[PDB]
Amino acid sequence: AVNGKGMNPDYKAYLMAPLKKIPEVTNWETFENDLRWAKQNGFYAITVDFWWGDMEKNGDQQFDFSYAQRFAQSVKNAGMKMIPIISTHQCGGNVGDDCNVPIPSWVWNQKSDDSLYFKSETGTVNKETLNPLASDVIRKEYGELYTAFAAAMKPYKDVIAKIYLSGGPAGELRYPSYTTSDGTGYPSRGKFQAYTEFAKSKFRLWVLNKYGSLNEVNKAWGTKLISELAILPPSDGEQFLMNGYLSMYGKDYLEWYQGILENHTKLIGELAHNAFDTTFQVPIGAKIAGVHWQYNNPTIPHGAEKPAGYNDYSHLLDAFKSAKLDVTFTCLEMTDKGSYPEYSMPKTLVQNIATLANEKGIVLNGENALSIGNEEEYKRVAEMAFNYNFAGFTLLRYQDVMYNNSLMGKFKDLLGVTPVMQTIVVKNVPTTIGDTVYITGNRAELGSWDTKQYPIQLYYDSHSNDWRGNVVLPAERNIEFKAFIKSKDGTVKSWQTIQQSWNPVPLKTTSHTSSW
Ligand SMILES: OC[C@H]1O[C@H](O[C@H]2[C@H](O)[C@@H](O)[C@@H](O)O[C@@H]2CO)[C@H](O)[C@@H](O)[C@@H]1O
Ligand SMILES: OC[C@H]1O[C@H](O[C@H]2[C@H](O)[C@@H](O)[C@@H](O)O[C@@H]2CO)[C@H](O)[C@@H](O)[C@@H]1O
Ligand SMILES: OC[C@H]1O[C@H](O[C@H]2[C@H](O)[C@@H](O)[C@@H](O)O[C@@H]2CO)[C@H](O)[C@@H](O)[C@@H]1O
Ligand SMILES: OC[C@H]1O[C@H](O[C@H]2[C@H](O)[C@@H](O)[C@@H](O)O[C@@H]2CO)[C@H](O)[C@@H](O)[C@@H]1O
Ligand SMILES: [Ca+2]
């Protein structure tokens, strides 16, 4: 893995449940058998959306957790674990959605203004989720939902491995900047989503709070605004993305815009911890979308990310660390293209996010963005997951592998692995002053024969004069590997004589000793 390390010893594979309720897909008996099958193939738990639209449909405080309880009961029967997603967003309208579950219709009547929803540059209204700007409503509604959910699911605390919060559309912390109705669907540029009167007034107040008066604003932005009412979001999103973002005004606008999502992260994180920490004592997470298109567009750099709310990932992740939430990046199975017209750079994006997450010490999880129908994609996922320290991978979605034995078998082999610590020992290595010994092998957990970025470092044992190290390997999988010497300058000086193998790696910790 990166930095001479190996895969994450806590790695676990998860499976996404269908978007619809199980009884709308199959029966509970078959579902339970499917879970036993998933477990046999390396899956630790199943993640599942519990829709706000289902749990508090009739009215405020009129809860119904009967489906969640019945679902948990079957997970318990199958001897599996589950990861509930408290989905306070609408099901339907997003890529892959095969459902129709809007959030409670009554929630929209708690306000007379336009503080609750989103409005784009061109006026498109979006109601897939509550606008994070309305923190007072979010505090009340999510607070009540989380606490009621916690009380009703207490009897199943033993089958809950983690809890996911929904930070926005599709359960991701972002703005609904790419939708069909707004004409911003992939691979188009996104449109900013802060044009409701409430949003305009909030940005205005934020600007005035920062500088104090209009004169100080004009002096900081180098503008000549005639009055406070002239302080507004970008009138032309495209021109803003072309060069307006480089100005002092642009930096402030994007700081505020992304700032709303950061404050939202801290709010829901606090509500969730206060509601679940004592009862469940399990990790809590949130998701960030992989907006990979228009990444390297020369005319509008990061033209899809900025409108989605992603301007500074480092600053964004600091909000997660502060709120004590683990992060999940929802797009790992893709490769870079970076050509007109998509200017898509998914892999580079994943690498950047993973690097930042590891530096900050934030637990990182991943998912595939679209259904995988080919083994080649599993390999891509494996390379990223096992070389960038991911603690977990969630496969979208249920049916893809449950009804395809060959695919399920390939997932078991490549991703449904149980990590086990093993000791690798290499003797008679002709190292000289300044050399370091590494190992690399055929599988992704071994760096896939890469000697540049992914090799695993070994340590010299001055007492027995050999090189050794405790490395995390995939139990019960066949591996081939070789040790090699790396000079002080970084060049590969020589390789181990014979290629080593472990067929397969044992499930119990032991050691593999070989000679140069
Ligand atoms: O709030 C001030 C001003 O902001 C916007 O104009 C920006 C523009 O969006 C940027 O791309 C760049 O050109 O700087 C401008 C301000 O100097 C709004 O379009 C405008 O209505 C508003 O007054
Ligand atoms: O927020 C939903 C979803 O959006 C993006 O998925 C893209 C996908 O990568 C493209 O290949 C194409 O299908 O358009 C989709 C958007 O509608 C993000 O990549 C993903 O992380 C996110 O879950
Ligand atoms: O069941 C989880 C989640 O799935 C869908 O959103 C996905 C999207 O399809 C993929 O790109 C994935 O990688 O990221 C998103 C979140 O995991 C549904 O649209 C969403 O409502 C649902 O919660
Ligand atoms: O390119 C991947 C390749 O890596 C290893 O081959 C080494 C070989 O072991 C060395 O003796 C020397 O020839 O450099 C090669 C790298 O090009 C693996 O042994 C091999 O199986 C694998 O395909
Ligand atoms: Ca309520």
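Since chain A takes its numbers from Swiss-Prot, the residues it shows come out as 31-546.
Placed from the backbone N, Cα and C atoms, the Cβ positions cover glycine too.
Noted in Swiss-Prot for the protein shown:
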type	residues	note
BINDING	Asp79, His119, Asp127, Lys317, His322, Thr360, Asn398, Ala399, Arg427	substrate binding site
MUTAGEN	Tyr194 to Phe	Reduces activity by 64%
MUTAGEN	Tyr194 to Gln	Reduces activity by 80%
MUTAGEN	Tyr194 to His	Reduces activity by 97%
MUTAGEN	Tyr194 to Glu	Reduces activity by 60%
ACT_SITE	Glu202	active site, proton donor
ACT_SITE	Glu397	active site, proton acceptor
DOMAIN	444-546	domain 'CBM20'
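Feature annotations (Swiss-Prot) mapped to structure.
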{"residue": "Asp79", "record": "substrate binding site", "Cβ contacts under 8 Å, 6 or more apart": "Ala47, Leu49, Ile115, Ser117, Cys121, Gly201"}
{"residue": "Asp127", "record": "substrate binding site", "Cβ contacts under 8 Å, 6 or more apart": "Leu49, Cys121"}
{"residue": "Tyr194", "record": "mutagenesis position", "Cβ contacts under 8 Å, 6 or more apart": "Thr77, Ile113, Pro114, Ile115, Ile116, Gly201, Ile314, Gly315, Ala316, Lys317, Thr358"}
{"residue": "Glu202", "record": "active site, proton donor", "Cβ contacts under 8 Å, 6 or more apart": "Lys317, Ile318, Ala319, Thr360"}
{"residue": "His322", "record": "substrate binding site", "Cβ contacts under 8 Å, 6 or more apart": "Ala334, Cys361, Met364, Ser374, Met375, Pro376, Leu379"}
{"residue": "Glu397", "record": "active site, proton acceptor", "Cβ contacts under 8 Å, 6 or more apart": "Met46, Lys317, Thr358, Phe359, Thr360, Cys361, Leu362, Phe423, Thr424, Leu425, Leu426"}
{"residue": "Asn398", "record": "substrate binding site", "Cβ contacts under 8 Å, 6 or more apart": "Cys361, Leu362, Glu363, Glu407, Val411, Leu425, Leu426"}
{"residue": "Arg427", "record": "substrate binding site", "Cβ contacts under 8 Å, 6 or more apart": "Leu45, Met46, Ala47, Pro48, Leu49, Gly126, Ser401"}
Largest separation between Cα atoms (Å) of residues that the record links to substrate, namely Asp79, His119, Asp127, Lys317, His322, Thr360, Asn398, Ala399, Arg427: 25
Neighbourhood of ligand 3 - recorded positions from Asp127, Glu397, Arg427 with Cβ under 6 Å: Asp127, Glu397
Helix, strand and coil counts within the domain 'CBM20' (444-546) (DSSP): 4 helix, 49 strand, 50 coil
For the residue listed as 'active site, proton acceptor': DSSP state (helix, strand, coil): strand
